[PDB]
Each structure stands twice: as C-alpha cells, then as structure tokens.
Amino acid sequence: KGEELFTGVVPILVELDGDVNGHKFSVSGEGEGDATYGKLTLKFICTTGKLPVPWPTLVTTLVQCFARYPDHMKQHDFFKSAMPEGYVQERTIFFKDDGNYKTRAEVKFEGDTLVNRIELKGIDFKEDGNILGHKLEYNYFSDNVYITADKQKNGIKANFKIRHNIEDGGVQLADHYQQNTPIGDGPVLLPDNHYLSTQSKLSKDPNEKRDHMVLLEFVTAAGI
C-alpha cells in the first residue's frame, strides 16, 4: 500500500534548519522523485544567505523512499512501507579528523507531496578544516548505504562512508551512522541485509545568484 504512492512522479519539498559551530542557516529544496527509475531531481537554496559549510557535506542529509527496489527485492523496502505516515531518520556523520553532524528528520506525505523536514547540529569543527575552510570539491560522489533490520525499534539501521574529494587531491572521509523508525504503528517491511547504490551529481543554475545546489541523484537497491 505504501509502495502504490511511488508508482509515478512525486513532488518533493525539503526544509533544513542547521547550526554548525554556532553558524545558523536554513536550506529550502524543491524537486521530484521517480522511484520507478530511482531518480531524484532537486534544487536547494540557502535562504539565510551564504552556506557556512560545503554543499556536498549536506547532500546525504537533504529521501531513500525514492530508491528503485528491483521486483525480486520489493519485500525489503522499509522506506515506502512506512508511508504515508512516514519515518524519522537520524544520523551521526563523523568527518574524519574534524567535527560531526547530528541530524533528525521526519519524512512523510503532506497530501501528494513527499516532505523531508530536518534539523542539523554540527560541533567540534576546525576553523581551518576542510568543512569550515570550504576546501571540498563540488562535483560528484557515489557509495553504498548498508542497511540492516532493527527489530526492537521496528525500523532499520544503516552505515556507509562518503569520500568527499578535497581541492588539493586528498579525501575528506564522512562516516555515516543512520537509524530509521516508523512514525505510524502499522506493519512495516523489515529487510534482509542489502545496500542502496547512490550516485549524486552536483551542479549550478547559471541564472541563480543565491547560494544554491542543483542535484541529480540515482538510488538503486542491490545485494540480494
């Protein structure tokens, strides 16, 4: 029944309030998702002026209910099974040799629109690190979200790493720890171990003068 909400193109709204080492900011996003093709097209705007962290570090926080689950893996799709009431997605993101993000989001339908409401808290960041010093490249990254069942919370856990390219040629590692719990008390699909292969391509609207990010993302379930 949750899965039936995702058979076509769904409009998406994202709203994030963030505080990183006392720098407060807000991000608003709009776009659409097509889970048939695991395809997300979004545009994000920093509504408070200039973003105090690199756009790439926010991509993972800024809707895995749009993953393409192959037919033979459809019994493992927790994300869609929690809809429309939705789920809470929580993360800790450990930036190697730097600070950490803690995120809490509620992902749910408001009418026909899939809404992701986020609060992000960043602490222990270095003033001259890769994040607050804006030393990360703005291009493309890809990795696997390793998902396991969490039966006690009727939800899932996930772990993955993002290797953010640094401008000097190095790598800024971000270790992601994730938990998802349903908002409703209906039955949800608790999956076998598997992963989401995710590719994120970042670009700029040549006509947009506000601090912004255009995102083309593909998310595909695999490993069964």
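To match Swiss-Prot, the residue numbers of chain A are left as they are there, and the shown ones run 3-64, 68-229.
Determined via X-ray crystallography, 2.0 Å.
From the backbone N, Cα and C atoms, a Cβ is placed for every residue, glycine too.
Copied over from Swiss-Prot:
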type	residues	note
MUTAGEN	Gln69 to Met	In Citrinine; leads to excitation and emission peaks of 516 and 529 nm, respectively; when associated with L-68; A-72 and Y-203
MUTAGEN	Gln69 to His	In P4; leads to no detectable fluorescence. In mut2.2; shifts fluorescence lifetime from 3.03 to 1.94 ns; when associated with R-30 and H-145. In mut3.3; shifts fluorescence lifetime from 3.03 to 1.88 ns; when associated with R-30; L-46 and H-145
MUTAGEN	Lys79 to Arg	In Topaz; shifts the major emission and exitation peak up to 20 nm; when associated with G-65; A-72 and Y-203
MUTAGEN	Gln80 to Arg	In Azurite; shifts the excitation and emission spectra to shorter wavelengths and increases quantum yields compared to BFP; when associated with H-66; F-145; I-150 and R-224
MUTAGEN	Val176 to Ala	In mut2.1; shifts fluorescence lifetime from 3.03 to 2.50 ns; when associated with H-145 and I-198
MUTAGEN	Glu222 to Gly	Suppresses the 399 nm excitation peak, leaving only the longer wavelength peak at 475 nm
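Locations of recorded Swiss-Prot features on the structure.
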residue: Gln69; record: mutagenesis position; contacts (Cβ under 8 Å, 6+ apart): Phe84, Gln94, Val150, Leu201, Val224
residue: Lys79; record: mutagenesis position; contacts (Cβ under 8 Å, 6+ apart): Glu5
residue: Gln80; record: mutagenesis position; contacts (Cβ under 8 Å, 6+ apart): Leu194, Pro196
residue: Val176; record: mutagenesis position; contacts (Cβ under 8 Å, 6+ apart): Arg168, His169, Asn170
residue: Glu222; record: mutagenesis position; contacts (Cβ under 8 Å, 6+ apart): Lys41, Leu42, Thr43, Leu44, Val61, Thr203, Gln204, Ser205, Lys206
